[PDB]
Amino acid sequence: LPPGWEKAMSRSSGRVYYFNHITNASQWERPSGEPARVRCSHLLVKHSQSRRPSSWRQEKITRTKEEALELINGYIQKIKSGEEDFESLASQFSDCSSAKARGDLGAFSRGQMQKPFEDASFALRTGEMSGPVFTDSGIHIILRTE
Ligand SMILES: CN(CC(N)=O)C(=O)c1nc(-c2ccccc2)[nH]c1C(=O)O
């Protein structure tokens, strides 16, 4: 299976699924399908322990890391169900200044982003969205777009 993928058994179903320990993605289908540069968007939820606990949305970020993960997990659910799209939630709720660009960060090479962010970005397939990715900025959902 490609970089980071493992087979697991589901807790509720007993059905096989696939987990990526680099992107935190999980899916039922087996993944079937490294570039010099990728383009990604993200949605960042900061918490009280973030490096800079402040954003355009809230001068003082006070939510806990656990409450930030809860928020991230709700956004992932709405995006996977198609109830909301990624761009719309990033524009409204991302604690990054890239919110005003629907979360788009542009293209980047290895060696530019925080490591856990980079590693997740380069392990995603074009079109594919990460699970929760933790960095010192806070918690991210990453969408690889190119
Ligand atoms: C850069 N930084 C402070 C830090 N020392 O991590 C942030 O917290 C931050 N980090 C990001 C970020 C993090 C990863 C990838 C792209 C952007 N955006 C912000 C922001 O405020 O707007």
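We number chain A the same way Swiss-Prot does; the residues here are 7-39, 51-163, in that order.
Method of determination (from the header): X-ray crystallography, 1.9 Å.
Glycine too: its Cβ is placed from the backbone N, Cα and C atoms.
Among the mutagenesis entries in Swiss-Prot is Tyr23 to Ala, noted as: Reduced affinity for KIF20B. Annotation comment: Swiss-Prot describes 52-163 as domain 'PpiC', evidence class sequence analysis. In Swiss-Prot, a published mutagenesis experiment is listed as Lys63 to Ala, annotated Loss of peptidyl-prolyl cis/trans isomerase activity. No effect on the interaction with IRAK3/IRAK-M. Abolishes IL33-mediated increase of IRAK3/IRAK-M protein levels. According to Swiss-Prot, the mutagenesis experiment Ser71 to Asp or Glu carries the following note: Loss of peptidyl-prolyl cis/trans isomerase activity, nuclear localization and cellular function. For the mutagenesis result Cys113 to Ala, the note given in Swiss-Prot is Loss of peptidyl-prolyl cis/trans isomerase activity; decrease in DNA repair of double-strand breaks by homologous recombination slightly less efficient than that observed with wild-type protein. No effect on RBBP8/CtIP.
Features as recorded by Swiss-Prot, highlighted on the structure.
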residue: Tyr23; record: mutagenesis position; DSSP (3 states): strand
residue: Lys63; record: mutagenesis position; DSSP (3 states): coil
residue: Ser71; record: mutagenesis position; DSSP (3 states): coil
residue: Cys113; record: mutagenesis position; DSSP (3 states): coil
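When DSSP labels each residue, the domain 'PpiC' (52-163) comes out as 39 helix, 26 strand, 47 coil, counted as helix, strand and coil in that order. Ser71 (mutagenesis position) is surrounded by 13 other CB atoms, counting those within 10 A of its CB over all protein chains shown. For the 11-residue gap in the deposited structure, the Cα of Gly39 and the Cα of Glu51 are 12 Å apart, rounded to a whole number. With a cut-off of 6 Å between Cβ and the nearest atom of ligand 1, the mutagenesis positions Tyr23, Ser71, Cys113 reduce to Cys113.
Taking the mutagenesis positions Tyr23, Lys63, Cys113 in turn, the residue surrounded by the fewest other Cβ atoms inside 10 Å of its Cβ turns out to be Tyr23.
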